[PDB]
Amino acid sequence: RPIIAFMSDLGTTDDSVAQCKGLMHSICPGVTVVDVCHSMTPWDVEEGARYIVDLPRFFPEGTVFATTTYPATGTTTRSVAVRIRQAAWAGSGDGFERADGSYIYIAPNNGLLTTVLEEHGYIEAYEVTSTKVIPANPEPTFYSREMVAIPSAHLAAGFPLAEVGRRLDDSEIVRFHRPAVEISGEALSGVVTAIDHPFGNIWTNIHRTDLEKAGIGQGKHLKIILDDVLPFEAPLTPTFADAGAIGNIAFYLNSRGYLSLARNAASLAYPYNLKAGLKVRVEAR
Amino acid sequence: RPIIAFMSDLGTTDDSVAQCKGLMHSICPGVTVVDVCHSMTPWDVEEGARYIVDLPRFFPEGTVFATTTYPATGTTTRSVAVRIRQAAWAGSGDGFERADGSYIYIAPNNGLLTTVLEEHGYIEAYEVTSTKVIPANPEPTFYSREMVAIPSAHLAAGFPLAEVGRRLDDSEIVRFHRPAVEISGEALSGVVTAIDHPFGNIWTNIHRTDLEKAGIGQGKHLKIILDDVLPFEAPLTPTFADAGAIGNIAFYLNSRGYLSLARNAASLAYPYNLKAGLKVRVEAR
Amino acid sequence: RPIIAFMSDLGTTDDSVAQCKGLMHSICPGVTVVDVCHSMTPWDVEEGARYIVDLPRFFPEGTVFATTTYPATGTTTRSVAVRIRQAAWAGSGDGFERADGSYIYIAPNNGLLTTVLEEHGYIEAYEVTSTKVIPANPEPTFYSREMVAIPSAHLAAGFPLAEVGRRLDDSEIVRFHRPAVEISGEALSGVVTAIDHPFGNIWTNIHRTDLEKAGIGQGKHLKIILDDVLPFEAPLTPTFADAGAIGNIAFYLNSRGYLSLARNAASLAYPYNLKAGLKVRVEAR
Amino acid sequence: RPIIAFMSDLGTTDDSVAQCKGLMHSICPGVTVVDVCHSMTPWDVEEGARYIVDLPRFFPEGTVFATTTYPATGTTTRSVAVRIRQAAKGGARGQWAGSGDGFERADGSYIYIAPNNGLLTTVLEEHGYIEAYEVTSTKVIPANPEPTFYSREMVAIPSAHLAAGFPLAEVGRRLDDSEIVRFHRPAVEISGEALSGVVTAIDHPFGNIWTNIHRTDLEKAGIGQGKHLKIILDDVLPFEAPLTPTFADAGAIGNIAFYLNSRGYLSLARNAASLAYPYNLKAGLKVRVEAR
Amino acid sequence: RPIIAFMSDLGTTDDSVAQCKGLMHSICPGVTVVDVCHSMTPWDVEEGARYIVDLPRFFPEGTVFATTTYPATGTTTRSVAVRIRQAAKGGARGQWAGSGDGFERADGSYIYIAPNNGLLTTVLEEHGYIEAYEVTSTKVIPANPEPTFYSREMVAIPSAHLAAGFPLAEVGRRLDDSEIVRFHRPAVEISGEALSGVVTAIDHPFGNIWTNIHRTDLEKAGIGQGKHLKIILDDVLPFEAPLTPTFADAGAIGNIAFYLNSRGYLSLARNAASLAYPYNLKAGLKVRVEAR
Amino acid sequence: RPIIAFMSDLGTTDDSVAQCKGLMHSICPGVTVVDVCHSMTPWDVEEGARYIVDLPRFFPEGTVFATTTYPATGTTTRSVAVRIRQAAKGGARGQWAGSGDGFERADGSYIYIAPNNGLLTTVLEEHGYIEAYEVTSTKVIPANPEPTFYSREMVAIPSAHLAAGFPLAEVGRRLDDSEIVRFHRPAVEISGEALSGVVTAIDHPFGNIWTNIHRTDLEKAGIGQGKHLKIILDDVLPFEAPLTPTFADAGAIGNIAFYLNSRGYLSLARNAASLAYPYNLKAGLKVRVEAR
Ligand SMILES: Nc1ncnc2c1ncn2[C@@H]1O[C@H](CO)[C@@H](O)[C@H]1O
Ligand SMILES: Nc1ncnc2c1ncn2[C@@H]1O[C@H](CO)[C@@H](O)[C@H]1O
Ligand SMILES: Nc1ncnc2c1ncn2[C@@H]1O[C@H](CO)[C@@H](O)[C@H]1O
Ligand SMILES: Nc1ncnc2c1ncn2[C@@H]1O[C@H](CO)[C@@H](O)[C@H]1O
Ligand SMILES: Nc1ncnc2c1ncn2[C@@H]1O[C@H](CO)[C@@H](O)[C@H]1O
Ligand SMILES: Nc1ncnc2c1ncn2[C@@H]1O[C@H](CO)[C@@H](O)[C@H]1O
Ligand code: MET
Ligand code: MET
Ligand code: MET
Ligand code: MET
Ligand code: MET
Ligand code: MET
């Protein structure tokens, strides 16, 4: 039962995604295509990375991840196809253990896989050039279809990964550089990485382990200032309801393990026009 | 061929729904996940109820409905899993008769299933606590995944419903209270329950049976006033085209059996900024 | 492995599409429903046509296309079901050749299939009236479900096309009339047919063959004026990156073969409030 | 104590109006410049016309009206300056303005000066005029006018000379009536028990709705105070109310009121609430009026 | 050289204000009409009140304040005209306005005329008054007032007669204090180290935030210049800053400042940046003040 | 008949401007306060500068310009008051304003008073000045200025004393030229057949586009009336048109026009249509000009 999990910037308003799915079913009969999302901000490689970095442990072994925003479409660039190592457990009971090397990502070689590779490691990476799995005459503006969707379907059908093209050195895989959290005492500086739609919760790049280094744990009183102006105060709690009344401010670690801000069953970011990229300062005593 | 029909407030812009689907396929290989919608207004239990109340007759028997907006995520609350009684026919010819007790809903116990239970009745309801079908260590902020998606997949795989947890008394199932239509002569008062996106038609809580009690039938001339200010007049007709010219006002019973307002092949609500919650007054003579 | 590719104006915010899919699975067990899109501008038959005209070559033979915007819902009108001739190749290598007569469209008879029929031709067309494949008592406002979704599933299950109703003459199939490109020297006049969401690229009705007639080929310097006011200049290039710096203007043939405008990895239409329908004038020397 | 009442499309965000006023004071020391408004939709002469046609009876005799939207600035066109005949009564009833029984205004006692582009159409129609002149004399306009600023050069500057007592007939040659540009207004159509017209304006900042159906139109149709009416907008919104003097007659806050506005025309509104703004109702919607 | 200071809800987009001014000049030749503002939210008497309560000390004695939002226009209601007692000192400190030590204003030297609908509540509260009269004499209002335009008929027109020297006591009968409509304002609540109040206004066009906590409230709570404060908005935004004279005392551009505004009330802002606009902060948010 | 021309960032929605005017009349009875505009973007001194630099030639000699955006209000800063030298000619051609050949203005005949924060940069640059003084005397400012309201305390109030004839040199000590704060403006870059600059302003309410390329810049580049030009905005929109006197020279309504604006700078627009608004074109876009 092959599965392709599909994340793109192709949108939800025309036939772009369906063209890809038709070909996926053409190449791999009985494939199941699971949509991640197709509404990421176009060409925002760091935003796309967030939508795909923690997928593996949720999916059956052998799942292929087709992940793409392709602003360099039509150029001599070629996609990269990678077998990751550690799935890094979700599910009922104690969850579902996944064996190493059980997932393949295929994407533009433009940094999209940066955090996937950082968190999971990888066993082998190849550039995708073989006309066995890509068109001999690719549509210049549609590499998300030609260089990702189509070869992802061959990989799901069991095309041997090592035959898609030559093996890449680690230096040939493009990566983006994320801003580091800055820690001084129990005072941390970071950024808003995302507005958690559709709730308007606010996600930061400050991880649980950053909090731990600052001696911040559950129940610690925090002050969080956004963009050096807008202040919030709350204890660190497991979840939204811990803020008490509807509308109250909660500080919590999100399901990804990162410090987040929210109103309890109300939207925090939207009424204040808050967006990703704002500076975050965290203070505890 | 097991089917899970999935309705959530999780949105369409990140990997939340895909995490659920991966696990559903992990737990129930060969399951088909049919998306209802994932864009309901967060925490609006009455809006969610509308999207799920009339699903059963459309689906093959044995379908599991995973339906969730979970503002109490992370608390000691537990989901409820319910086998409904009457499917309450759709399809070609005279439609498809569905046997009693053929569908299971699983949802937060927060009133989401209120109208499902009212229209279909139910045979048996259980709280979902067994670590055979939920995580032993659930992600606090993600009960829509942990307490709905994951156990819905076990139920679809044939996990016995009565083993998910203890059986609930009817008093333990939370319900919301809907405002009643008020009837005086052939004058009715109700509310706008929904803007019918993407058309901008206007749906009210005034049912066919309310109209019947007021002696209002097909062709009756009506005056409908919204929010005690904005007036419309038309005869009650079966459909949009019966208004005549494009843009003309039609009054009709929607596919759910409720009195609705529309412009013929044009949007009524959007140009006038009309939204759910407005008072509705209906007058006939 | 039957496939229905589903394009509608039913939206993504309620249970409308799921009601259709439930019935499709009810009628054709093991069917795969592939969503094209459901967010087309309601009742815009020319916009819908664009989303479905080039689908066939992407899909396995035997695929049924269920395509619908149905403003005449509830009237005596009946859908048309058509076996097209030429699929008109996509895929790896030299692509996937599709045999003639391998696809069926079913749609309102309201012009939606106009360009499908123009580009592919057709072998046979029927009105859909048999209560073997439509309801004996159709919901007046829901013909997209009753007259398209339901019979599309019977066709996918192998219901013989010629038995859905009587065979239509070509004169009985409604068509819309598209505005023609006007060519004078190497000066062309057309219109913006679409904003290419989510990128904000601008698509025109000026085809590669129109450019060829004007002696315009790759590298030719063009001036394009929108709405007789807003000017742009660039050489014709294969793709976005050929504009050079991020934000620079590119002129290119889109994946459909039509002259298009874009900023390189930035949105052209949105900052300038540009929308479909604007006049397009093209000048070369 | 001369007065220039100044209506333009120059806006309120830069020094354009002040340049005009500086010059008005330079030419007519002691002048008072009374702003009408400066926010009209640029180049909409029919909107501009509504802001100036009712002014004369409110002002002291001798007042000069400098009124201008000038899209033909810098061309060979020249402004028209005109002495009107009747100051004219106005309002829901038709009366002189002021305390007591109001202030009767003498004939021939106001001058309008404007681009000759139709801006004065309803001024001339409602007030009549004695003689009209094109404005060409370099005694009252620049010898070398700023091409893009005729609202200053050909309206503000000569209006101040006129306010200072410069003889109107010496601004340039007399115009024939046929040389005066006019726009054409939609007529009200009248059946016995009914009337059709149009929304002419949203009454800012309240959101009241003004139509072109005049008191005299109502009278011809046998409609007077207290008459139960239906007023349908856009053939889709059938409002019902009696014709009343004012908003509060509708009773509760928010209730629909039908009334003659302060210009003498049938209008709709909500009592101390905005009718047009919540529902995006705008000028140009068709109006049907029916006696019930 | 009489002055009428004119505050209305008539807006700045049509000829309504000019009609009023034309009549003011007709009645009081030589008058100067000083616009206060005309953009107040229609029918919001508490907002209108804030625009007029601090005016007297800024104007020459004899100045008449014509202040009006008139949703009851055209009813049997009549305007109130009143001679106030104390011009009153104001500001962050409480002083006379002007150069040097400021200009002391004599008592009984300003008249307000307004709809009797509560608009003058804080004027009367802060200044006191000698006598109040309903405005009924057709010496100073029309015999047949335009029903929808009492702001012109019952405020503008009589204000000009008063400016011209018409005796206040002859405008109509004396009112008892109980006949003067008043609105009720939220009181500041005071604990020893803390205070609760409300945002009364966003200070346009800067986006500063004004509260109802007055200097005298701070003094009662032992809070003076330099005191470290917390000001929490909407029980969700806990701003912290010392109380300072002005914006630049916050240091860097964009930093939060707490200060007494020019009306004497505790306010919050950013130094040469907008506080309220980027975050959609609006009047009505709860305020909690704490000494730190 | 003294005049104060008043430009501020105080806005048009509350009583701030009226407080200033009340005081101006208190100090200079008989003064006329001519509003320039009050809607400038707060604290944008370069925008404020554009609203005041062209004023002098339009006003009678002796006119005082009170011009203020004051983000440093309440600090030790003091306003600068200055007698300018040349009133200066202006416009597309460079001429005196007014009828006939215009009104020549004497030197040394206007005073500007402003925060010393660069607001007067282009005023001083284009007009020159005789002497500049810091404003400190309590004869003309309050002994105890309202900390947040220096636009009133340190500009409005002393401007009225100056209008009343108070000797400029007695407002405080003479400043050295180096003590006058200035902002720095982008220079136009000139190649033989081409020029680069910037959009300085959108011309509201029309949506015309103003650049910093001056008539004298065009002359240096050999560009005169009728010259076929290309003007590229943001290196993405290559407009083409001949240089013409005015908008209507473009022919049909909506056609692109290139012209020298009333301030003397190269501008782009559509003939009786808005260029900038439909496409969200704003100040700050780069400009390239090419002779064709
Ligand atoms: N204007 C554009 N500039 C650069 N890349 C684009 C543009 N429009 C679409 N694309 C890219 O083309 C890809 C499809 O091949 C999409 O994933 C998208 O990132
Ligand atoms: N700010 C919030 N307050 C309460 N519940 C939330 C919030 N954000 C997301 N959730 C809920 O968490 C659920 C996922 O477990 C979603 O269904 C959603 O209802
Ligand atoms: N107001 C309306 N007027 C005409 N058709 C409509 C309207 N609302 C929905 N529909 C149509 O009903 C169809 C469903 O049967 C949709 O495809 C849609 O086109
Ligand atoms: N782009 C434009 N096209 C035509 N006329 C204009 C334009 N911009 C301003 N004007 C006109 O110039 C006049 C000033 O002379 C204004 O009254 C205005 O109507
Ligand atoms: N729709 C309305 N309802 C009540 N009062 C109104 C309305 N429109 C304008 N007014 C009032 O009429 C006054 C003029 O007499 C204005 O001050 C204003 O407050
Ligand atoms: N938040 C603020 N920061 C700095 N200056 C301000 C602020 N609000 C108003 N001002 C200034 O105060 C002046 C009045 O003294 C105004 O001209 C204005 O520029
Ligand atoms: C991504 S834009 C170019 C590729 C294709 N035409 C599409 O719209 O998806
Ligand atoms: C619903 S918010 C918390 C759960 C998860 N992080 C999500 O975004 O869906
Ligand atoms: C398309 S509107 C009428 C059909 C159905 N009620 C729906 O909302 O889709
Ligand atoms: C309307 S163009 C003439 C006015 C002047 N050019 C300005 O706006 O500054
Ligand atoms: C506020 S209604 C009175 C004013 C007048 N009717 C107008 O707006 O023209
Ligand atoms: C710009 S702050 C000084 C003005 C005054 N505080 C006001 O806005 O009322």
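Quick note: numbers on chain C are straight from Swiss-Prot, i.e. 8-95, 103-299, in order.
Per deposition record, X-ray crystallography, 2.0 Å.
Backbone N, Cα and C atoms are what each Cβ position is placed from, and that goes for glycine too.
Record features, source Swiss-Prot:
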type	residues	note
BINDING	C:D16, C:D21, C:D22, C:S23, C:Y77, C:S158, C:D210, C:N215, C:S269, C:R270, C:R277, C:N278, C:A279	S-adenosyl-L-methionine binding site
BINDING	C:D16, C:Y77, C:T155, C:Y157, C:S158	adenosine binding site
MUTAGEN	C:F213 to Y	Improves activity against a wide range of substrates that are modified at the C-2 position of the adenine group
MUTAGEN	C:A279 to Y	Increases the conversion of 5'-CIDA into 5'-FDA. Improves activity against a wide range of substrates that are modified at the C-2 position of the adenine group
MUTAGEN	C:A279 to L	Improves activity against a wide range of substrates that are modified at the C-2 position of the adenine group
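Counting in whole angstrom, C:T155 (adenosine binding site) lies 9 from C:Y77 (S-adenosyl-L-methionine binding site) by their C-alpha atoms.
Listed binding-site residues (C:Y77, C:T155, C:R277) with a CB under 8 Å from any chain A CB: none.
Candidate recorded positions: C:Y77, C:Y157, C:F213. Fewest other C-beta atoms within 10 angstroms, C:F213.
Put simply, C:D16 is the one of the binding-site residues C:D16, C:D22, C:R277 whose Cα lies nearest to the Cα of C:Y157 (adenosine binding site).
In the three-state DSSP classification, C:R277 (S-adenosyl-L-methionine binding site) falls within a strand. For C:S158 (adenosine binding site), the nearest of the recorded positions C:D210, C:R277, C:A279 in terms of C-alpha separation is C:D210. Listed in sequence order, C:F254, C:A255, C:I260, C:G261 are the same-chain residues six or more apart from C:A279 (mutagenesis position) with CB atoms under 8 A from its CB. Proximity to chain B (Cβ-Cβ distance under 8 Å) holds for the following recorded positions out of C:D22, C:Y77, C:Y157, C:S158, C:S269, C:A279: C:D22. Ligand 7 lies under 6 Å from the Cβ of the following recorded positions, listed in sequence order from C:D16, C:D210, C:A279: C:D210. A count of other CB atoms within 10 A of each Cβ picks out C:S158 as the most crowded of the binding-site residues C:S158, C:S269. C:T155 (adenosine binding site) counts 25 other C-beta atoms within 10 Å of its own C-beta, drawing on all protein chains shown.
Reported as a whole number, the C-alpha separation between C:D16 (S-adenosyl-L-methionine binding site) and C:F213 (mutagenesis position) equals 21 Å. In terms of Cα spacing, the binding-site residues C:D22, C:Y77, C:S269 all stay beyond 10 Å of C:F213 (mutagenesis position). There are 22 other Cβ atoms within 10 Å of the Cβ belonging to C:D22 (S-adenosyl-L-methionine binding site). Cβ neighbours within 10 Å of C:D16 (S-adenosyl-L-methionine binding site), excluding its own Cβ and spanning all shown chains: 23. For the unresolved segment of 7 residues bounded by C:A95 and C:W103, the separation of the terminal Cα atoms comes to 7 Å. By the rule that a residue counts when its Cβ sits under 6 Å from some atom of ligand 9, the recorded positions C:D22, C:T155, C:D210, C:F213, C:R277, C:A279 yield C:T155. A strand conformation is recorded for C:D210 (S-adenosyl-L-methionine binding site) in the three-state DSSP classification. Selection of the binding-site residues C:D16, C:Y77, C:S269 by a Cβ distance under 6 Å from ligand 3 yields, in sequence order, C:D16, C:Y77.
Every protein chain considered, the tally of other Cβ atoms within 10 Å of the Cβ of C:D210 (S-adenosyl-L-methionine binding site) stands at 23.
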